[PDB]
Amino acid sequence: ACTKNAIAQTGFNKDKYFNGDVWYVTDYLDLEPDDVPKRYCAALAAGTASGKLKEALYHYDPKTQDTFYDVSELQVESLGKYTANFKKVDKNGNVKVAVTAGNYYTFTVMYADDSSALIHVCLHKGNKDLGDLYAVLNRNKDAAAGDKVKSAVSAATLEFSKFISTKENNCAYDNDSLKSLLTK
Ligand code: HEM
Ligand SMILES: [N+]
């Protein structure tokens, strides 16, 4: 189960974050021992499509090759805090698993600037018992975490040294699919 009420960034700039561009996960911290492997790659695009706040997701496990995309319409809880009812889709937006009761995530944007972000995610999916996840994002898939985002990790009373990097997984992303999924 999740245990954190993450606090959103003071002065969060939603239009800059939700600009339709891609964010790559560079580092992550899963609070429950084994909800996820020590290497999925992940990326997302977030934006407004025909007036609707949307987020598209990509996951890839470079060892198993397990791959999946999702798209969600987002609902607002407060500035920087959103609820996402996800649908599993192929890379072209064709539905594989419809929106389902019990299938949603919340996320909180704890820190963001033009190039980097720190988010909290609480995923709910069927009968899995999942815990809190934190992720450091960058607009550049190769960027080492800089001082603004690392300081934000500290300010959340977390230790960046505990975060697991995705950089040695050598993941390659279909950015075009993420951006186009925002409309689907
Ligand atoms: C970027 C922020 C992330 C968000 C919003 C997110 C969200 C989600 C969602 C919605 C699902 C279920 C998708 C579906 O069933 O259609 C999922 C599954 C999963 N995610 Fe993430 N995720 C993120 C990052 C990560 C990271 C960095 C990892 C690293 C290991 C990870 C590991 C997993 C795993 C292992 C599953 C499979 C869960 C299961 O079915 O048991 N996710 N995630
Ligand atoms: N996840």
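Chain A is numbered as in Swiss-Prot, which gives 22-205 for the residues shown.
If you're wondering, the header gives X-ray crystallography, 1.1 Å.
Note: Cβ is positioned from N, Cα and C throughout, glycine not excepted.
What Swiss-Prot notes for the published mutagenesis of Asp51 to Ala or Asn is this: Loss of NO-induced conformational change and strongly reduced pH dependence for NO release. Stabilization of the ferric-NO heme center and decreased nitrite disproportionation. Reduced to three states, the DSSP call for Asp51 (mutagenesis position) is strand.
In three-state terms derived from DSSP, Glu76 (mutagenesis position) belongs to an extended strand segment. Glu76 to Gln appears in Swiss-Prot as a mutagenesis experiment; the accompanying note says: Stabilization of the ferric-NO heme center.
Residues annotated as heme binding site in Swiss-Prot: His80. The Cβ of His80 (heme binding site) has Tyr61, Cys62, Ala63, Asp87, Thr88, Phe89, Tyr90 as same-chain neighbours under 8 Å, each 6 or more residues away in sequence.
A mutagenesis experiment is reported in Swiss-Prot for this position, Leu151 to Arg, and the note states: Coordination of the heme iron center and inhibition of nitrite disproportionation. Here the Cβ of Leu151 (mutagenesis position) has 19 other Cβ atoms within 10 Å, regardless of which shown protein chain they belong to. DSSP gives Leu151 (mutagenesis position) a coil state; it is part of no helix or strand.
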Mutagenesis positions listed as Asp51, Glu76, least Cβ neighbours within 10 Å: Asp51
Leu151 (mutagenesis position) and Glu76 (mutagenesis position), distance between Cα atoms, whole Å: 20
Cα-to-Cα gap, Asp51 (mutagenesis position) vs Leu151 (mutagenesis position), nearest whole Å: 9
